[PDB]
Amino acid sequence: XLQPX
Amino acid sequence: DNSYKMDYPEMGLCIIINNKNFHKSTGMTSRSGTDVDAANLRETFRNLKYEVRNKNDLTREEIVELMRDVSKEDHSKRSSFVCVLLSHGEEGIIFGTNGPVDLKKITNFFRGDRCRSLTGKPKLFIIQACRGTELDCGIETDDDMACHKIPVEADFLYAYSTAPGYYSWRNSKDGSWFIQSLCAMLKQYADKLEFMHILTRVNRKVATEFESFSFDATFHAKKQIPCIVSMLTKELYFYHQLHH
């Protein structure tokens, strides 16, 4: 689901 | 001339740099969902009649070589230029698979004095990447001069996914919040609205419709606003109106 760049 | 001339024979290139897999030594995690963004962008800009070139997993050296080579093409028959960067980032920086590239090094190839066949034409850089480690927790609701010149920094537009200093967020299944929203707003509105107004709708969509969900409280219930940076000198429409 959520991942940072 | 309140609007850029967009009736050259070609709308122009749309270069998409899609960096998913990074060198083990960098510590950067695989960007799950980026191929969804890369495919969305390709279809979206296809429908706007851009010549799309997708490139995947470029090193920092390969990014610079690509941008140099593209800037050296003859763009005389093209209305505009678009570059989309999908990667990890920090303020002012995009990552190659093996390390950082300054964004300024990339965009400098296209300066008005360095890419003469794009002088006077809109140069768009669309950047999905973090710009730092801040988290947005949100809040509940005389002289004419003779020789005419233009600035070498004029006619650029940087559509950043997030505000200076902040995280930018991506969904492993659906793609990045910003690119999802950008493609949706271009699909819906590029046949009528001016580009700043399309990007303002992208701002509202990202701001209102997304909120992070994380098992790690540190990254949970976070928000994002994109950041439109325009040095454009005219209105930009992705269509032209035939005279007959």
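Residue numbering: from 1, along the chain as shown.
The way this entry was determined, per its header, is X-ray crystallography, 1.6 Å.
Cβ atoms are placed via backbone N, Cα and C, with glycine included.
The active site annotation in Swiss-Prot covers B:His88, B:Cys130. Mutagenesis annotation in Swiss-Prot: B:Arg170 to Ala (Swiss-Prot position 207), described as Abolished ADP-riboxanation by C.violaceum CopC; the structure shown retains the original residue.
On a Cα basis, B:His88 (active site) lies 6 Å away from B:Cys130 (active site). B:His88 (active site) sits 11 Å from B:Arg170 (mutagenesis position), taking the CA atoms of both as reference points.
Counting 4 residues missing between B:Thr141 and B:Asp142, the deposited model places the Cα atoms of those two residues 50 Å apart. Ranking the recorded positions B:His88, B:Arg170 by how many Cβ atoms sit within 10 Å of each one's Cβ puts B:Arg170 at the top. Around the Cβ of B:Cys130 (active site), a 10 Å sphere holds 23 further Cβ atoms from the protein chains shown.
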